[PDB]
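*Asks:* Take a look at the following structure, please.
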Amino acid sequence: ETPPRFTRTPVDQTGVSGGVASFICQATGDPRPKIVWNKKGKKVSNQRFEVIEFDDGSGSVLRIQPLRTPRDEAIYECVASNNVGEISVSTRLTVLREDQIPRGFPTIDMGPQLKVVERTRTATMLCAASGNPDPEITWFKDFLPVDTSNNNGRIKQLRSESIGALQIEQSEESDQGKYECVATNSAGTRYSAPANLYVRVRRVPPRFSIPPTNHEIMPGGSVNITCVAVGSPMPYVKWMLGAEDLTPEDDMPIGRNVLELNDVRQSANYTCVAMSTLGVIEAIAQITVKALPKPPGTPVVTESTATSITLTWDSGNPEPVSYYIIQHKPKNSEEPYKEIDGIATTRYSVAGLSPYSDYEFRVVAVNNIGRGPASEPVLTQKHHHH
Amino acid sequence: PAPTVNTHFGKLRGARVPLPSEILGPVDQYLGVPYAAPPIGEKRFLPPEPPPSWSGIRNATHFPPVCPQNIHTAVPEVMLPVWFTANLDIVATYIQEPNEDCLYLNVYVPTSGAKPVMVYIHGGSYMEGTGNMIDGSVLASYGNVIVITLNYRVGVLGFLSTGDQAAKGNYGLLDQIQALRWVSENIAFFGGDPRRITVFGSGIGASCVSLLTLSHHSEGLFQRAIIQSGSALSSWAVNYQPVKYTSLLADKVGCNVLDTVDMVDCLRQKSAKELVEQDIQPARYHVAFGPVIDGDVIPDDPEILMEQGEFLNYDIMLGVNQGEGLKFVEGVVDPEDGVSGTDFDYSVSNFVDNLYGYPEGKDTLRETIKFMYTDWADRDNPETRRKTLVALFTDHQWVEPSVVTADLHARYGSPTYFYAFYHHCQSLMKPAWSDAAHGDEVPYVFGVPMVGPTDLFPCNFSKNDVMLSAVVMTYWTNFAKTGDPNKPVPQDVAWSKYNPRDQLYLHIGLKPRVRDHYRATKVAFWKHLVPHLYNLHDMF
Ligand SMILES: *[C@@H]1O[C@H](CO)[C@@H](O)[C@H](O)[C@H]1NC(C)=O
Ligand SMILES: *[C@@H]1O[C@H](CO)[C@@H](O)[C@H](O)[C@H]1NC(C)=O
Ligand SMILES: *[C@@H]1O[C@H](CO)[C@@H](O)[C@H](O)[C@H]1NC(C)=O
Ligand SMILES: *[C@@H]1O[C@H](CO)[C@@H](O)[C@H](O)[C@H]1NC(C)=O
């Protein structure tokens, strides 16, 4: 075990009423020396008093906001202690009114700006301030001072003769946070309100924005259908039958490629393909032409009257049927079937039949799509003797 | 015979009211329909939730309370339409008695098949304004469509953002997202079509419509949009310093603490009227309370999102009026309706101070602007000097962001239509020498001349205004119905499709015509030449 050793003692600051004041206290040793902030003030608060511990356990940053005179103005000490030793260092805060601010005091010319940056491109947070004497530039990331002493890292301190700012070469999710700059000289310290920084940018594989929707119309009926694909960079949108490309490829569009269906005849699975340097996607369209119903089931003679015959039949179709057409005629006659139209049930009695004559009955399934094939026929046996 | 309409949250009783014009049929209206839970107490500063259900027949006969706002408090007058500011006393009749429980909307049904739905979002400023002041009954019966005017959380309650989990912000836009979700699942009972929904806004509300098309959440809600004198690219469209003005308000109510969580919970303890009565003056020509980039609703920069193709799905119609920046020079104008050379150079210098914030080499741009907007055919004309000076504020604040939006939408053959309004009504609201100002296209879209002069529009219309308004209403309904302003009802003139190469727009006026490259000489100035003189980043 090693007793605690101060690595960064706090310096006395002088903030403005209604502003912020941030003290820094860090130490090292074995074990990790915990830091307790003991303000020796006649009037103590808790809502402004917030201690922000370092993410690596080195030290803590006391923060008071907003500064209100003369209650926040007191003496603050940093007690770093462990089970081996105990040390303390005190620092003084100075809070003054709005008028006590003299000439040449740190004044924020341009505060931090909201900005979004690319993952690998350069991120630049700008901050301008002027004072007499020339104030020093320091940045705060999430109530914590920004460490830019190392030049080998991605974070760099831009310092031009006019104004200095903050620059980030390669961005990560860690950079996403609140940033606030503040100028500090021998006169005092005046903050500027923070500015949030977001780090999420455009290089996303293409996604289908308007996917192709399947439809059904009577064959022949042309229709203009839409497929839209988006993303950065914008991908080429190509319509594909599954074997050959419908688009000329040479001048294929980008972003949107509406397909014209001419002389609609047979159903087919169409495929809208959107490809980019990042990825390739596919979407299928169930273009189905409205098909005719299959022939109904074989009817059966239920009631056998001399002059009438009752029939019941199966639909034979999984899809609904509008009506049924009964086709009656003599047995071996080559005459076109005399048709009974408008039968809305699966059972119908054919009236008007001449007795003792074998007949042939066929049921026809017809929907909105058209007249389907005729069902299988049947025969009955009625006989009279003279 | 009161009309009854069933919803997913209970039955509503409305009223069949006939329009004063004999040619237009009667319409059914249902006012004060709750589309979300009351954003009070704990629901304050939170995303909207579905509204509670009611068992019986809920009365939809009276007006609902408006959101907390105050017009007497100092607000940026330049953002408001002039018909709003010219009649502040008449507007006060709609703002009286505000309540934090203000999430209600209004529907209009004209009385074959499903009827198209149009959703309106009015925006005087991001702090005031409501849809109750606009009656879309004429547009409903004339176009046989459904007009919807709503209310949403405005001011501090709808846009407070601390940039973290304590207050993400953008609560106002989320209310408009929730409304469209409820309308999409409950308009089929009104005989409306959820697949033919067209959201349209004007002024600041048009800036809101632009943001909704870029949102990830509006995907399956609407299919078309109409933007009128608004953009998501203006300086007041998005607040790029929300934490600063929010903490200044917290110091005014005393709730300013260090933890953003402890202060948000503190603000909900305060009354909703104490927050509105407080006056906060932001940077000039900027907004103090408005939409923010939260990484969810607005994930990136608006222009950045437009290059991604986020809003290419929806059919877009947009356009601007002739002289939008009337209030910019109105104070400088002398009694002779002229601007002097010293007053011209002074007003130009004020322009460079506010928007661009003292860059190095700023003196280079003051004289460049003065050269651009100076008719060398008539250098000493005070009235022409006033004319070009209004065109200055009009080009940079409305015309420049609108053309950039239209090019980024029509870039990949998506249906886009552009207009230019060159007609305004005649009254004492605005000086006679001024042309179509901010919000002057609103009456012609809703067919106000069809009814006559109103308490809010004391204009003295002519027969040419009714003919023009019927033309405008036909273009709007045709676009909301089919995505094409020319189909299916023709004019008794063809509006061509916009593309970045031809740049075809429709000159709307008493002489309707089609021209090209609207003010394109000044457009490339602000988009290409101006930023290069602002890119003094060579020091880096
Ligand atoms: C093709 O699409 C265009 C889109 O403007 C439409 O006008 C046309 O009617 C469509 N053609 C067919 C055959 O549907
Ligand atoms: C489409 O694909 C599915 C499965 O891949 C297949 O069952 C169906 O028959 C196809 N349709 C056509 C018209 O080829
Ligand atoms: C609705 O209002 C009518 C009168 O306008 C009244 O008779 C009725 O009781 C009311 N119903 C409810 C549920 O408030
Ligand atoms: C009011 O209408 C009359 C038409 O009778 C018109 O002459 C007058 O100019 C209108 N008022 C204004 C302020 O324009």
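Don't overthink the numbers, they just go from 1 along the chain as shown.
Recorded method is X-ray crystallography, 3.8 Å.
Cβ atoms here come from the backbone N, Cα and C positions, even for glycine.
Copied straight from Swiss-Prot:
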type    : residues                              : note
DOMAIN  : A:4-94                                : domain 'Ig-like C2-type 1'
MUTAGEN : A:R48 to A (Swiss-Prot position 68)   : Reduces affinity with IL1RAPL1. Reduces the synaptogenic activity to ~7%
DOMAIN  : A:206-288                             : domain 'Ig-like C2-type 3'
MUTAGEN : A:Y236 to A (Swiss-Prot position 266) : No effect on interaction with SLITRK2. Decreases the affinity for IL1RAPL1. Abolishes interaction with IL1RAP
MUTAGEN : A:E249 to A (Swiss-Prot position 279) : Decreases affinity for IL1RAP
*Asks:* Measuring Cα to Cα, how far is A:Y236 (mutagenesis position) from A:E249 (mutagenesis position) in Å?
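*Replies:* Answer for this pair: 9 Å between alpha carbons.
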*Asks:* Would you list the mutagenesis positions among A:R48, A:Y236, A:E249 that come within less than 8 Å, Cβ to Cβ, of chain B, in the order they occur in the sequence, writing 'none' if nothing qualifies?
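*Replies:* Answer, by Cβ distance to chain B: A:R48.
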*Asks:* Can you tell me the CA-to-CA distance separating A:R48 (mutagenesis position) and A:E249 (mutagenesis position), as a whole number of Å?
*Replies:* 65
*Asks:* Count the other Cβ atoms sitting within 10 Å of the Cβ of A:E249 (mutagenesis position), across every protein chain shown.
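*Replies:* Cβ-Cβ neighbours of A:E249 (mutagenesis position) within 10 Å number 9.
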*Asks:* Count the residues of the domain 'Ig-like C2-type 1' (A:4-94) that DSSP assigns to helix (H, G, I), to strand (E, B) and to coil, and report the three numbers in that order.
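*Replies:* In the domain 'Ig-like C2-type 1' (A:4-94), the DSSP-based counts are 0 helix, 51 strand, 40 coil.
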*Asks:* How many of the residues that make up the domain 'Ig-like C2-type 3' (A:206-288) does DSSP mark as helix, as strand and as coil?
*Replies:* 0 helix, 40 strand, 43 coil
*Asks:* Considering only the mutagenesis positions A:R48, A:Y236, A:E249, which possess a Cβ situated under 6 angstroms from at least one atom of ligand 4?
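*Replies:* Cβ under 6 Å from ligand 4: none.
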*Asks:* CB neighbours of A:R48 (mutagenesis position) within 10 A?
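*Replies:* So the number of other Cβ atoms within 10 Å of A:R48 (mutagenesis position) is 20.
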*Asks:* Determine the Cβ neighbour count for A:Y236 (mutagenesis position): the number of other Cβ atoms within 10 Å of its Cβ.
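*Replies:* Summing over all protein chains shown, A:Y236 (mutagenesis position) has 18 other Cβ atoms within 10 Å.
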